[PDB]
Amino acid sequence: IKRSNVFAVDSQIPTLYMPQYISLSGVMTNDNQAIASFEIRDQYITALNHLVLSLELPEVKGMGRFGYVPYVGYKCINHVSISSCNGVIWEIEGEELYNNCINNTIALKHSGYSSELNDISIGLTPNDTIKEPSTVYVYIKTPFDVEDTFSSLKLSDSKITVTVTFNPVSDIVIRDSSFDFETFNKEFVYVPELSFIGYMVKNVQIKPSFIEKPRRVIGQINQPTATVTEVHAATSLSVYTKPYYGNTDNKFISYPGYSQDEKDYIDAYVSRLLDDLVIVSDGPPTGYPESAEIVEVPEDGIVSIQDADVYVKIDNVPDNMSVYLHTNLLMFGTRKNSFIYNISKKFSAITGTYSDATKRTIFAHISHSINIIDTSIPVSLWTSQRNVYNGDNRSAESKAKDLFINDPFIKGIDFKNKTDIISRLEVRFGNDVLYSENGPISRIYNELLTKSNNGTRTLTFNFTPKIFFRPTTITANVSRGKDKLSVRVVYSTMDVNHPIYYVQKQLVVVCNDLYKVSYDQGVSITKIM
Amino acid sequence: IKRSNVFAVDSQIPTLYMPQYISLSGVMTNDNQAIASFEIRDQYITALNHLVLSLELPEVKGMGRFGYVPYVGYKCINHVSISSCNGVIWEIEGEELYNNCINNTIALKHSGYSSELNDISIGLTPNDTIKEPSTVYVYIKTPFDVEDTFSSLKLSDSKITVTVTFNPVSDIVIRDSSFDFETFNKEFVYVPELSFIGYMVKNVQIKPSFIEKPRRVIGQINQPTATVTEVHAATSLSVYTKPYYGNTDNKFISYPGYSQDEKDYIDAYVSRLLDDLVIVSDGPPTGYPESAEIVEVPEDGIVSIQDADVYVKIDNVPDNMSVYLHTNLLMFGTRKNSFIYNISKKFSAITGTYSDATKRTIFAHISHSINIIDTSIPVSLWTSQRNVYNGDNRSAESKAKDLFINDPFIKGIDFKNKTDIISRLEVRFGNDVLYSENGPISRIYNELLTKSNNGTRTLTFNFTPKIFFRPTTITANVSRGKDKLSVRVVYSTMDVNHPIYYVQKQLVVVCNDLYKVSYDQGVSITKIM
Amino acid sequence: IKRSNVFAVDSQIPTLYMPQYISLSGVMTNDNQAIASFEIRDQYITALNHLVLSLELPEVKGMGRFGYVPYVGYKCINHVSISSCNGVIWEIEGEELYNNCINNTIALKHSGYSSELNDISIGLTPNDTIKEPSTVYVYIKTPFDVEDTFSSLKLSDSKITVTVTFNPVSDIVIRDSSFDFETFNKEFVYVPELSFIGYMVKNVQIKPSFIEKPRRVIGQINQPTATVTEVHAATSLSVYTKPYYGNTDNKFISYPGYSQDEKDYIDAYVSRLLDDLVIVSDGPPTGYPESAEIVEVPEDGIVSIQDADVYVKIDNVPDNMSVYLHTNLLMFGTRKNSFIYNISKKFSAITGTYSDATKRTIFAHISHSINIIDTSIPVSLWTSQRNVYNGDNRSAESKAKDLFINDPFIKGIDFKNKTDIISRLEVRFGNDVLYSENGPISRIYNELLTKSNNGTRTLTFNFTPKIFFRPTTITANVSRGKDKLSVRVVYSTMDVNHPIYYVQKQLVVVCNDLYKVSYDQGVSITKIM
């Protein structure tokens, strides 16, 4: 019995090298999209990987409510490209980069995720500081990071250029109307610095490698189809939907800030609704539109709103004041005398205590049925032409606290991507059906295999180890016409009298193509056919 | 100096294959245990792994309090078996499957763990919907998943059958007496679908492999011994205890629902006790049994309960009402005039405010010594024959809110498996002592080595990589009689006047046997001797 | 096309061995530092790894406030050394051991991290039990654990000695002045037990290996320089700063106990300040020093404190009482009529309700600007000679609740190591500059590469797999004088009128040297040159 020794190893002497952390400042150029270019030319840098982008956010002064989106560093990136003299080596969109890093909690934390950055801070005077200057770090995960020095990008005596395109500053900022965003936008400038790990290698022996490069296709608005052409060697395919808020002003009622659980979203929304829902006043409350229906709460504390009973009990109400309930705070309906969507009927029990000192109701326990979709409705959709009612019956004070939100990486139709609006998915390679499903079993598989919490519907064709094998791909057959991937979905049917039915959707299809990387005459890549 | 190249690899071309996600519907057969069978016969399916079971839970309508246990998908599974024409290939119990997946947070989340499923929802009218229809996904982790395609189950032109046995629906449901469980049970049916990843391989070269199959032995009620016979090649051995609630009605006072921390359990329990503990009333409170001792709280706010001082201060008590304290809410004792277990003496400070509108006391800060064992006591044990007192002096209203809980995967004597009731463990291989310990150092080691939070006392005999080596086992010596593993424990001594002393216990011993998998004449396994 | 089989393996038969868990009691010897020695001499133990130290903490009785620091098991360890007959094989400081385990959440949990151990418990009578006896487990991670049996420490027929030096018990205890620490210290004794996994190997074939041993250098108080000499083969270098609280009594105002978030620290601090900040009294509040400035809150609820407006609104104040605000609770300043640091001016809105029953103010919402540095100020620094004011104007009651905290593993100048006090870092190998940076990009890299949340500024020179290659090092050139590593930093500039400016700092430099491990004539190590 010849036995393999599992208590000792014969240590290999590795290639002689020395690593170094290297920072570079960029050249910035500019609706004038901001672009940073970083030039890497150094004869003693043989390979590199682990790119990190530094961004200095400035001091924010003035009046209004201002905050940064979570993961602001990732969300300010529109596009990243690595090139040489022979053309582009590897590139990615900001959405797909953020997708690839969504499971790296450390990287997400470094890119800007804290109370200081992401709470909605309030400025009271034109000289009040709303945010202090800060620095975020964006880990640009590339295929050259999977196996450390084995997968690194070798600079075969070539000059490597890294180009970063930035999103407009309105994408990364949550603000109210009181904040002077025009001035802020005129003054804001991205200040980037690029870092990487370089390797000074002694007598490097270079071999050709393989690289996967994502390619992204967005369908037209509300179409259930998208197609990616010229597919010859794909390792994976993923499909998801994005909301198109272009038909709105991008104003929402609430945003939970640094708290990012579904419960947190719902709590912020309910908190914003309670100030206009239950009113302690001397006589009929004033300052609400004519369409508002404010009723007094009887001695039994129960108000009926057409099949719905709301239980209101407030402590310490003065003897000259009564408790009032808003029975149609937000209303939606497409036909005049049919079903109505009423945000007031989603409450069952409201208790609290009136404060004589601050003249407010401090709410204690609330029983309600608000979900994430309601927190995700845009304010424009409550008052669209299709609504036969006056949708928004809130006070002017609460109307003034709505927030502009322009986050570019939102999936689905809600902030959490919690509702699945795809009820059937079909993929075709050429004309034949490659995959079909009704439930999200492919998303279950993507999450199980990548150990992620925010998976998408994904067909993965590669199950081999990463760089020590050539990746397994679905291969084209141009003779039989199998050279394109077509995706058709069936959207989940929503009620025509729910405002979320009118959020516009786009289908996104991402394809990972296989490329050969060769190192004769500098660095170059060729698409595998 | 010959140096190993650590900056380049020679990529191997792997076996030509194509993966595919495959779903199957089953054949259901039926105290009529429900059994689902899934048949896999497909000539182009060469291998498979990554089994996922889909379960559609129906709409739940009616009155009462209803909820699902956490991880309902895992808890509805009694047994899973994979077979071919030559017999069983691999099988497992539901408890051990859940044990093997306890460290996979993604899988646990997919099997049904959310507020919507696990809050105890309340139905008010016979047409109220308590739960909406939902789908859970149970990842059935098999030994064929450890190394992706290397460890996959090859179908040597054989038909593979997957059989799932389900637990009764009462195991996965938390309910009160007001819910119509008889009708619910008559109507509930499991609707399962089986998914796996199949591989269509071109010219597969098959080699024999090794597989570990768990074998489970449960000792008799309250015996400190269990033995597993016919042990010839075990890779690991684990020991834990389970509570036997068969001598009870399985009714508990509280359950925290979706919150699953120890603090959450304790908070739910204290919340259920406070409504009968402190009473604001006009005169001596009514509606309590004769054995209740309700005393008025003096001006200093301190009530003495035999060496115990409780500090009660309630704000806003009306002038016609007084504050009362329940001094023997739950009581236990075995001898008439000796030590008594009194749930009231476990409180030291109770403060709150009376609400005139809702006629309740809203409690603020509470100081207490309630632990997890108290939340884990069954209501039947408070009123057993051995209790010389009337144990339960609660109001009928609170008595009506007790929950039936029949969770099948509970370890220890509390819901969290927090108390260790094993004070000494001894394992014998044959007649010789193989292992001995007093503290839980083997559980510490199991958690450290498996990177788990819910480890058990485990002897692992294998420290070699998984599939690239033959596993290391403890080998039998039938000549010397070393062919069985005997386990004897010494239970921690509990006080005879604590009700948890009378919870019945079973010892569970799990043994992982090594099997050879061969592929001539289809798939077959043979026990290593 | 020769294809590598990725669906089958040729299983290797490994070395024949049998593992066993082994516990040992020690020999304890003793300002009399406690030292435990464990002797391992057993002919059938061929290798070992995975050391775990058991510690029994006793019952704590008496009066006062008492608690254990988080991770008490790690914090009681001063030094660990593994030796043979040829000298020390491997050793480490307690700080660096805890650093190496900071990312192992399971190990941190096992070493003592729970509400029961880490809440500040209160003893009321001299016989009250503050803490029950408990056992913690400290995983002593060694280089012999990285690759299981491949990296294990082989005992070439040698006797191995493990020696543990313990910190004084005052390092692991958080206490007030009311606790009798002199008696506690006279009675406390460490009771340790050592566990490891031993391997009984049949015909072991031993080969020489490599090991990295940390070496630690602490700079002098407040010097921005430190140097590690005799550096010939280092795999990594890390730099951080520690606070020196020797010029204080080590008393702080608050400690959050088991809650260990920054928000938790701030909340505990604000809670301790509110009792003296806002006072509901009949007339000017009494019991405060003469330097206190207590003003009555006007009808509009706004008090001005030199450019700062505090909004105070308390409900249910009796008609004979008024609301008062402490305008200089904690004050600091170095010049008589210049800038002042006033803890009262860091509040903007204070609301709450007075309780007539308990005669206290129960605070509801608070708006403030307290940060982690304020919670990290020592009480001695408020009343130093450099303060031209009476710094601490709190009541005697709150002064009596300050806690002694002597935690030995604190980094930076705050409890969370959140503020970076290093604005520039430079490393020199010999006289040449090896590395330079202004921001913490090296800490970003350390966290990204080690997947940690508490990284330090680190230069790592090794990117090769751990034990199957010889590690890559930065190599000395004694001819050119490159045989020492010098570190110089520039500290962040703090305001001279902030008390945190006067916390003393030490620079810590840790170097990982490469050693050869050989097994002829027992175990021995030699420093690589």
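The numbers used for chain C are those of Swiss-Prot, and the residues that appear cover 16-45, 49-547, in sequence.
Header lists the method as electron microscopy, 19.2 Å.
Using N, Cα and C of the backbone, Cβ positions are placed for all residues, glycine too.
Listed in Swiss-Prot:
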MUTAGEN   C:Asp25 to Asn  Confers 60% resistance to rifampicin
MUTAGEN   C:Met33 to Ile  Confers 20% resistance to rifampicin
MUTAGEN   C:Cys94 to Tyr  Confers 30% resistance to rifampicin
MUTAGEN   C:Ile439 to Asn  Confers 45% resistance to rifampicin
MUTAGEN   C:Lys484 to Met  Confers 70% resistance to rifampicin
MUTAGEN   C:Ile485 to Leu  Confers 60% resistance to rifampicin
MUTAGEN   C:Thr511 to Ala  Confers 35% resistance to rifampicin
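Distribution of Swiss-Prot features across the structure.
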residue  : record               : DSSP class
C:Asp25  : mutagenesis position : coil
C:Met33  : mutagenesis position : strand
C:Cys94  : mutagenesis position : coil
C:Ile439 : mutagenesis position : coil
C:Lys484 : mutagenesis position : coil
C:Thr511 : mutagenesis position : coil
| remark: Taking only the CA atoms, the spacing between C:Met33 (mutagenesis position) and C:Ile485 (mutagenesis position), expressed in whole angstrom, is 23
| request: Pick out which of the mutagenesis positions C:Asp25, C:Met33, C:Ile485, C:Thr511 has the most other Cβ atoms within 10 Å of its own Cβ. | output: C:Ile485
| Distance [Cα-Cα, Å, rounded] between C:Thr511 (mutagenesis position) and C:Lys484 (mutagenesis position) | 40
| Which one is it: of the mutagenesis positions C:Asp25, C:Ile439, C:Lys484, C:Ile485, whose Cα lies the shortest distance from the Cα of C:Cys94 (mutagenesis position)? | C:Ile439
| Nearest-integer angstrom distance between the alpha carbons (Cα) of C:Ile439 (mutagenesis position) and C:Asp25 (mutagenesis position) | 56
| For the mutagenesis positions C:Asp25, C:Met33, C:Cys94, C:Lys484, C:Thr511, which ones lie near chain B, with a CB less than 8 A from one of its CB atoms? | C:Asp25, C:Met33
| task | Pop the Cα-Cα gap between C:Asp25 (mutagenesis position) and C:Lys484 (mutagenesis position) into the table, whole Å please. | result | 25
| note | Whole-Å Cα distance, C:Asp25 (mutagenesis position) to C:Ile485 (mutagenesis position), is 23
| field | mutagenesis positions among C:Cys94, C:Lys484, C:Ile485, C:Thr511 whose Cβ lies under 8 Å from any chain A Cβ | value | C:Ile485
| request: Would you please pick out, from the mutagenesis positions C:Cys94, C:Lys484, the one with the fewest other Cβ atoms within 10 Å of its Cβ? | output: C:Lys484
| note | C:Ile439 (mutagenesis position) has its Cβ surrounded, within 10 angstroms, by a count of other Cβ atoms equal to 19
